[PDB]
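Below you'll find the structure, written out as structure tokens, and then a few comments.
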Amino acid sequence: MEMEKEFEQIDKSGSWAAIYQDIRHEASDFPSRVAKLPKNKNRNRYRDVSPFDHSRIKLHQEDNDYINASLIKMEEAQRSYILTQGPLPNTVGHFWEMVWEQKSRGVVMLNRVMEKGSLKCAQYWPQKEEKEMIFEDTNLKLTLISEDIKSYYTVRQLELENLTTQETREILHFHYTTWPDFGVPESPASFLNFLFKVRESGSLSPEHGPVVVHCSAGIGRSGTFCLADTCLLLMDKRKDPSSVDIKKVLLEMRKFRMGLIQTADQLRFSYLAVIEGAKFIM
Ligand SMILES: COC[C@H]1N(S(C)(=O)=O)[C@H]2CC[C@]1(O)CC2
């Protein structure tokens with residue numbers, strides 16, 4: 001079926017939970033043996049969210065190459081994304097090592113450091129120009145260059161230096177700051193505006209490594225971001241845009257990381273975002 005009318009048909013019939021459970025039943029199951037090794041327990045935020053072995057990002061280190069991060073490679077859309085958990089106190093150095101090694105331009109952050117009164121990720125970037133951060137375990141230096149605070153999101157320019165080689169690179173930090181503590185946003189307008197700002201920066205384009213995107217677990221809000229982006233790109237590429245099937249795209253993405261889209265409300269919100277976004281594109 002088309003999207004917008006499939007949408008109204010699920011609303012009127014109140015069957016979002018049944019649609020979402022079908023997706024959960026059909027989703028791929030692949031091994032994640034490296035994630036479950038005992039030496040990696042303090043590298044995982046949640047025991048039930050792990051990268052598959054076949055798609056995990058490897059750190060360029062011979063001691064321990066593990067990080068909780070997955071490469072989502074979308075062949076028809078010609079887009080790639082790295083989805084990862086919010087960094088932990090003992091993985092902030094690994095996080096920036098990955099950004100460096102994978103040649104990423106942008107980092108997309110969809111959570112606040114504290115939500116619901118608890119810590120959802122480490123304070124992994126510097127908050128003042130004159131107070132830079134040094135990650136001694138991976139030999140990197142990170143400096144805040146500039147910050148632009150808007151009503152729904154903040155954009156930061158960061159300098160990452162590889163202290164071994166003295167090479168430097170500019171990284172863009174796109175921080176969506178207004179996702180509610182509970183539920184999903186009422187309108188997708190500010191989320192779509194944010195997505196377009198990331199696109200306009202070059203961070204999603206083939207001349208760079210894959211964008212790094214995270215929330216707390218790296219599957220819920222993060223899944224919504226890459227699902228909406230890929231669906232909108234396919235609608236631009238194809239002769240028949242109504243042929244884009246959001247449930248099929250989501251199942252393809254779940255071949256590369258488990259659990260993408262965590263609730264039926266996130267599924268409905270993804271439909272809403274793609275539907276509204278397709279009208280603005282034209
Ligand atoms: C559109 O429905 C939203 C509700 N459904 S429903 C009524 O479709 O089954 C699920 C359970 C509670 C919700 O508010 C979110 C998902």
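Yeah, the Cβs are placed from backbone N, Cα and C, and that goes for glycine too.
Pulled from Swiss-Prot, these are the features on record:
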MUTAGEN   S50 to A or D  No phosphorylation
MUTAGEN   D181 to A  Substrate-trapping mutant
BINDING   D181, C215, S216, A217, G218, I219, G220, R221, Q262  substrate binding site
MUTAGEN   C215 to S  Catalytically inactive mutant; abolishes sulfhydration
ACT_SITE  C215  active site, phosphocysteine intermediate
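Features per Swiss-Prot, on structure.
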residue : record                 : DSSP class
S50     : mutagenesis position   : coil
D181    : mutagenesis position   : coil
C215    : mutagenesis position   : coil
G220    : substrate binding site : coil
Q262    : substrate binding site : coil
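Highest local Cβ density among the recorded positions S50, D181, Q262 belongs to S50, counted as other Cβ atoms within 10 Å over all protein chains shown.
Within the same chain, residues at least six positions away from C215 (mutagenesis position) with a Cβ under 8 Å of its Cβ are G86, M109, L110, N111, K120, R221, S222. On a Cα basis, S50 (mutagenesis position) lies 13 Å away from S216 (substrate binding site). Rounded to a whole number, the C-alpha distance linking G218 (substrate binding site) with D181 (mutagenesis position) is 16 angstrom. Neighbour density at the Cβ, taken as the number of other Cβ atoms within 10 Å, is lowest among the binding-site residues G218, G220 for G220.
Here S50 (mutagenesis position) is positioned 23 angstrom away from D181 (mutagenesis position), judged by their C-alpha atoms.
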